[PDB]
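K.L.:
My questions all concern the structure below.
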Amino acid sequence: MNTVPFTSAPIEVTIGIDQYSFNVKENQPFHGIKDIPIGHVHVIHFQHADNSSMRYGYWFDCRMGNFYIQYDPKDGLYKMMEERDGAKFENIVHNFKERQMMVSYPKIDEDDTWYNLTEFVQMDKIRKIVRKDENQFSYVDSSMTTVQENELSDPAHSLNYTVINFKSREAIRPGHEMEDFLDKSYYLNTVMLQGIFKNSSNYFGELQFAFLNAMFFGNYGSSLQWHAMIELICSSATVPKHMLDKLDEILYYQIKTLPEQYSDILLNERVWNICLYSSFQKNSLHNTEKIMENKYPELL
Amino acid sequence: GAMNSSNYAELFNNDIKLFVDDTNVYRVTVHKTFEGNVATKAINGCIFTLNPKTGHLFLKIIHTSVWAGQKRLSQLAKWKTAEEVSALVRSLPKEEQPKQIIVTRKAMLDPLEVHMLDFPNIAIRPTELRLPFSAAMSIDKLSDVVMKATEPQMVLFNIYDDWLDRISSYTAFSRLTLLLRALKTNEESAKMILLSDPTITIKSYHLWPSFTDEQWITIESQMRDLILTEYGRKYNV
Ligand SMILES: CCCOC(=O)[C@H](C)Sc1nnc(N)s1
């Protein structure tokens, strides 16, 4: 179980760690988060009390280094940094733990929620969507645009998700126009899975990462990406059975975790009605359809 | 975006454009079977692709063989239309290709956009105008060439005959749409108006009768009356 210490908390802020969150008051004696489960990526995220504009946060994996948070009064945010001196770090953490100045990652033992939301998410793939190679962790915020959004403007601050566009030459084989548009299996299986992602695990990892950035930062382009990746599967007549069964599990836990009060902005009516009731896979997502019908029957 | 009453003069500027109407591509007669069920029999159809500035009509005849062994024909018909319009554009010299294609029905947008991916600079546009191009098969010479076709065929016409020698393309389009609206509202009466007088004939190389300017004013007035009349007979006013 690993630790992300904080130097201090000089401004009042709501701090999230994965699906948990807690309020820290201005200059409250808070010095970080302990007992963080090893084996998963994690995200630590921030919303300032005095300017709820800009949720921002950091994706990290404690196996890759010793990370801490330190407020920067010039740039006005909590920054993640790597401490390269291992003994300094261990000594800092031990002092903060002894004085009980840390909150504990509050995982219930029965609870697989975070695993289920990050099953296919790997730090190395995050670092290719979010390009900042000098750091082992990745910054994301509410306002960052995607490569596809910029095509339709600062490239260094972009989310480089895989571009999916149903009316593009990549998606449509010459001479198979009607076939490929109405049944997207060749775009899903040949272009995307075999060609670009290499396997369904990487596809699901990017789908899960897009959802998490949408939910935790209200990142609109991430929400577009999540829905596009769902629709590309649902609109394919030919999908491996193991992918359909896994997708149902993935979406079930995403829908289960979504704040009830954010459904209006985080869920696209057209995509979900099409996926659950019109598409080739309308009868392949039993768990997802049941939770959607019982939790968000208005959207449908 | 969409073409409407506000931007109507754009049809007659010098940017090449085509209307595409697909309402006569897939045509059927509905009938009873020996067992008392219902079945359809396809008949030949046509894509109506018109340059409104010049009157050039690219009439692609859709022979019933294209439907053989196919399912969901009303959906296929939109994609076949888009395939044939794309093929027409590719056949034209670059300087003759349209800058815009206006589809008369919104269900043609995605099929045509997908078939024209290779032409990103050709705008595919809907229209809010309710244009009467379905009545094209009420023009006797167009109906005749469609029904006689034994194979897929493209036939080129000028739907304005020689009118552009005397009137502008705005006036010619207005006359065409009035004629077609009348034929659509009451075909028998419209055709009576157009042909009642045996001394005014249709030239071999034309579609409509050889009316003088004054006779066209009379004809146009009679067509408006018909449309108002039928509007009367319909709503009881
Ligand atoms: C020189 C055009 C001849 O045809 C027409 O004018 C059509 C009937 S449309 C129309 N606009 N305004 C009217 N009152 S009737």
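Numbering starts at 1 and runs along the chain as displayed.
Backbone N, Cα and C atoms are what each Cβ position is placed from, and that goes for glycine too.
According to Swiss-Prot, the protein has these features:
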MUTAGEN   B:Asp21 to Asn (Swiss-Prot position 1853)  Reduced growth at 30 degrees Celsius. Strongly reduced growth at 16 degrees Celsius
MUTAGEN   B:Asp22 to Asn (Swiss-Prot position 1854)  Reduced growth at 30 degrees Celsius. Strongly reduced growth at 16 degrees Celsius
MUTAGEN   B:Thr23 to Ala (Swiss-Prot position 1855)  Reduced growth at 30 degrees Celsius. Strongly reduced growth at 16 degrees Celsius
MUTAGEN   B:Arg105 to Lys (Swiss-Prot position 1937)  Severely impaired growth. Reduced growth at 30 degrees Celsius. Strongly reduced growth at 16 degrees Celsius
K.L.:
Within 10 Å of each Cβ, count the other Cβ atoms and name the one among the mutagenesis positions B:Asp21, B:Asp22 with the highest count.
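P.N.:
When each Cβ's neighbours within 10 Å are tallied, B:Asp22 tops the list.
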K.L.:
Between B:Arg105 (mutagenesis position) and B:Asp21 (mutagenesis position), find the distance joining the two CA atoms and give it rounded to the nearest Å.
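P.N.:
Just about 7 Å between their Cα atoms.
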K.L.:
Can you tell which of B:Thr23, B:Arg105 has the least company, meaning the fewest other C-beta atoms within 10 angstroms of its C-beta, among these mutagenesis positions?
P.N.:
B:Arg105
K.L.:
Per DSSP, to which secondary structure element type does B:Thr23 (mutagenesis position) belong, with helix, strand and coil as the options?
P.N.:
coil
